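K.L.:
Attaching a single structure in structure tokens format; questions to follow.
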Amino acid sequence: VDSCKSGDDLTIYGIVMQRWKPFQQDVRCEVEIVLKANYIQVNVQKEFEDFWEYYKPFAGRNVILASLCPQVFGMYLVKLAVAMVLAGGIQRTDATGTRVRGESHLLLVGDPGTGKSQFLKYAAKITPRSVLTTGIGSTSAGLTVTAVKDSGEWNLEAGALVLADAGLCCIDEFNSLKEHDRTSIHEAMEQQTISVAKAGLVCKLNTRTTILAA
Amino acid sequence: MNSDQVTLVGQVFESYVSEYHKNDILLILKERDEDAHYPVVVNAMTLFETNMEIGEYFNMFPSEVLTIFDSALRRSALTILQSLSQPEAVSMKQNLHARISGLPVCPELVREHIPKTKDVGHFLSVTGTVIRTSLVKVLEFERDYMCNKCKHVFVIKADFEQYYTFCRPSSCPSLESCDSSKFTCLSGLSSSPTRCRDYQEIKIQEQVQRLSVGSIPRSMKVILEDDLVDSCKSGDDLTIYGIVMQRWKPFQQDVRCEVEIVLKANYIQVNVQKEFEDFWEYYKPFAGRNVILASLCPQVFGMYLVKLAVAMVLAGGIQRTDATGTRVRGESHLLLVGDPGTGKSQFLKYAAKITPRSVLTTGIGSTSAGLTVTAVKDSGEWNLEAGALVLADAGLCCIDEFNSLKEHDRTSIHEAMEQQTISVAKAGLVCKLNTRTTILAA
Amino acid sequence: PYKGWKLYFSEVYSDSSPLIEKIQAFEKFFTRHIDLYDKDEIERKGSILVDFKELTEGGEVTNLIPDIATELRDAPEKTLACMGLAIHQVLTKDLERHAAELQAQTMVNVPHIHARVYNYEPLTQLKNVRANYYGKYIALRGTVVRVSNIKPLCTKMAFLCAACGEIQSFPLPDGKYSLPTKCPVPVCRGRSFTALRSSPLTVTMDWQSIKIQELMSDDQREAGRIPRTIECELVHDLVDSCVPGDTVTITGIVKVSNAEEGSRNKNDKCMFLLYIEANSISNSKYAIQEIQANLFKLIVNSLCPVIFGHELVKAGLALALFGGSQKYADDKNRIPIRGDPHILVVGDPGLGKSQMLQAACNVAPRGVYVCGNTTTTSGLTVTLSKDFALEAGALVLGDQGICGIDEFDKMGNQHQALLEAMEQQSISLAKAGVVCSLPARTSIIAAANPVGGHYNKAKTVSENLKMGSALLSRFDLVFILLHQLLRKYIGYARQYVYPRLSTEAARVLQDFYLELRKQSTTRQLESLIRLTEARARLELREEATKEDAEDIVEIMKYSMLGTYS
Ligand SMILES: [Zn+2]
Ligand SMILES: [Zn+2]
């Protein structure tokens, strides 16, 4: 007990057992498969090596950029910038112990219907551990945190900027958001974190993510 | 009923079905499904006209008379099956139910109100409108038991008056008098028989559109069994024949009792004169128009055309059917664009109070939720609520402040004025509802 | 001699019982047809799929089963048990022979094998299912509406008798832990048993509850009749074999449901209740030729025979009914984008916009009509219900069909997920910690009212219409306004003809697009192709020519003429 919290990535070893309560006079039965834990732990290859030998670089950039989004005409810089977005990054630590981010941020201020949305959606479907939204369609309740309540009990719900931790968050209609949805995005882009303070839920949540906006 | 009464009833019915009612039984035998409940509709008036005692014994003990009728129907079906040259071409049907229809028209048997405690145990007909329907259901109704000394397999019935609950007996009903009180149940051990009868609970209500029904109509539960299920929907005008019975649950340790008068159905049916003849002879026409127009609304000065137009509104109309099968309406529509306070509202209100089967409103006081349809919900359950344009089906709908409505209340009125129908699509309720009505607006 | 006798029958094994005859009959049938099935798959999945036509083949393999149809229909729980024990005996004999051959150069433990019979006839429709079908084996075909979650279910429990030491596999009724009343041996009646939950006789399997709605004719059988629904119970390998919206054929036994649901009001509670124990489930996923040989205008004018005018609106409706090409490269995972066009009807009241949406949902084989006042987010999006299950909404119920939205200018946030469905063909779900994406390959036809009423003024469409550009840019056709035979023809075209775009049709689109550019969204050109392909499916042609393109261009010209005023 007291070895984990809500939101952790666990690898639980243990025995799969069945807990049950039988029928009574006015009560229905209920059977459940549970895991009695014993220990808690908090968390083609030859082809890729050949592709890496040919890349070791400008011809490789043209192949990745063309293969990233072939459904689009031109826009060599956007395909390259997205490549760096999916690429980066790696955290660092300075002399003050401050976490120095790695994840990228690309803004696409394109006229509507030019295909910028076709990029982000296919890029979100092509990438494992990836999220996306369309701006005002998901306010700050769907971007950062939400204190889900029920009686005197509550938990933490993750938004677009949180579910993309160690992943990618795409936001079309990025300027269609309210100034408070942007303020929440301002914190996620500036701290890798999102402050929680809704109802009786106060915490500091890590949102190490990259944001690809349009 | 004693032996004489049962004997006479059986003989009269056997003669009647050996003489007539042959093609119905033939069509029942010609069906493919053998485990199906097949009804035999019989006119009660013509049957009671053939013998005097059958009607008395039916009005005295309806359930046993219906059971004897079912037995004689089985016998007659077997007789007709044996009379065919190729009896193997058809199949015998054992689930035959005699459904009584066409009772002698009298206030003691034909009812327009909900039967009271005085009518408990009597067979009668109630005419109303369906306000609620439940799903179609399946479950047991008889339970087989066996004796520990003679191995005799008998059966016990479910008490309809106690919501089909079984009570364990303590006497062996075998042909030999057994003193054994230890019996074993065989209902859940196996599934050798398929003894289960259909069941559905519908709710009917008195029709306030009728002259005998007062201001507040009453509701009643009707129990349909066997082939009587899936025979009606919410909103139908039904004339249900059946037996008025009482279903009850007693007091317990923490539970209160509840008694209820219900109608166990047996058949479902989906729906001064000399002066008037003298008034019609004088009318057969301009002097008659002046009399009707003056008598329609005497509280108003002049306005001969409005009194005449309203006369045609209450008059029309009759539906038609064109070559494309499209229903061609009959009901009228009159618009009164009069200055406020000229008396146009005095017309429509008195005309709505003078007319049976009539509705009215005052525009913005009743939006589209009160004009057409509303999906009344509760848990995962819903029904259809009727508005002003629906309750006036085969009637009149009056709407003052007609231009004070929103463009969506008018759109709903646009459909009712153009199709005799109103499309339903609220929550999980999607349907097409008939609103054959006339609209008198101001 | 019968290993696994207690895995199928709770009775005591006796060579004088009538079970041995049917068991050996099915054993002969399976030994003669042992090469027709995959023994490895039968052992792994724990079931076997047998064609009902093989049992009624008639000859020598089915010599000992001449009345298989009647015995299976009237006594399914006995015939299926005998068949399963027979296939288990065949498999264990073959495996014991193999093990003996291996040992020469013998405990073979074959698990329970579910005898599943598919392709059963005659097919029984749901409306003719009464109470007298209890204990009978019937087959139904219908559309799935609700799919519950997978849950453990203990079917049987092992009980050891303290008198003789015999272990029985007592089945539970509805999963209720009951104690046996007598020892299955006809010797001692100890009436005292100890539960053995770790014993292999204690059967526990996966369980799922699906809901099936009958295939209702939207106009013929809709004369006061409601679509009937019924519950089906999938177990073991049948679990997770269909999603809400598929048309499946399910063969199984009719059994009494005892929970009981509700309550209330007022009142869908029913103590009396039915359900189906599913034995097998199969999931799929001349007058026409006279019609193909003025076809476009005939289908167009026959969509809504009570709406005057709106010739172009009915023209786009027919194109949306047939639809373009769902060009999904399954071998390349190339997304089909969208082949279902969307229609917008901008018009004043009194034009019949609601009637066009009704006819859109009536002539379509899968139509869903929705009003824009009584609106809920769960009414269109998928609905989450936890104790969790995801219930299909109007945007999911309209999959492979058409959904009509009337007065969507009166809808708030309960309507914004429709924009995500028109573009992604999917619905986003994020509630109570559950995150998922549900299919929604539907065609959206909608109608709205202008801002200030009659709008025959100097303003355009994006200004007079109560709607922003976030939804105006998603429609393939925008029209500005100020039965069973065509149903079979549309359904046959959606299943038989898959259209393509030719070079002549492209040259016409290239010239019009270049002339439109010289006057100085991309989805406009996507509409030209999606409607041209829809025209080719309308004409039952695999390739659209320049004639179809010019007609689609003229329809788009009318849409662009009412706009840009
Ligand atoms: Zn006895
Ligand atoms: Zn024993």
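Numbering of chain A is taken from Swiss-Prot, so the residues present carry the numbers 229-271, 284-296, 299-456, in order.
So this one's X-ray crystallography, 6.6 Å, going by the header.
Just so it is clear, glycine is given a Cβ too, placed from its N, Cα and C backbone atoms.
According to Swiss-Prot, the record shows the following:
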type    : residues                                                                       : note
BINDING : A:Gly352, A:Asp353, A:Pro354, A:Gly355, A:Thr356, A:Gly357, A:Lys358, A:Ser359 : ATP binding site
MUTAGEN : A:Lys358 to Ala                                                                : Loss of helicase activity and DNA mismatch repair function but does not affect the interaction with MCM8, MSH2 or chromatin; when associated with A-482
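Can you walk me through where each of these features ends up in the structure?
P.N.:
Cβ neighbours of A:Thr356 (ATP binding site) (same chain, under 8 Å, six or more residues apart in sequence): none.
A:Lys358 (mutagenesis position) carries a helical DSSP state (H, G or I). Counting every protein chain shown, 20 other Cβ atoms lie within 10 Å of the Cβ of A:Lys358 (mutagenesis position).
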K.L.:
Check the binding-site residues A:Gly352, A:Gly355, A:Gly357 for other C-beta atoms within 10 angstroms of each C-beta and report the one with the most.
P.N.:
A:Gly357
K.L.:
Listed in sequence order, which of the binding-site residues A:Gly352, A:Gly355, A:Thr356 sit with a CB under 8 A of chain C?
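P.N.:
From A:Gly352, A:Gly355, A:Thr356, the ones near chain C are A:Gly355, A:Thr356.
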K.L.:
If you measure A:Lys358 (mutagenesis position) to A:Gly352 (ATP binding site) at Cα, how many Å is it?
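P.N.:
So the Cα of A:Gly352 (ATP binding site) lies 7 Å away from that of A:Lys358 (mutagenesis position).
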K.L.:
Taking the Cβ of A:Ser359 (ATP binding site) as the centre, how many other Cβ atoms fall within a 10 Å radius?
P.N.:
19
K.L.:
Just going by other Cβ atoms within 10 Å, which of the binding-site residues A:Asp353, A:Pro354 has the emptiest spot?
P.N.:
A:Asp353
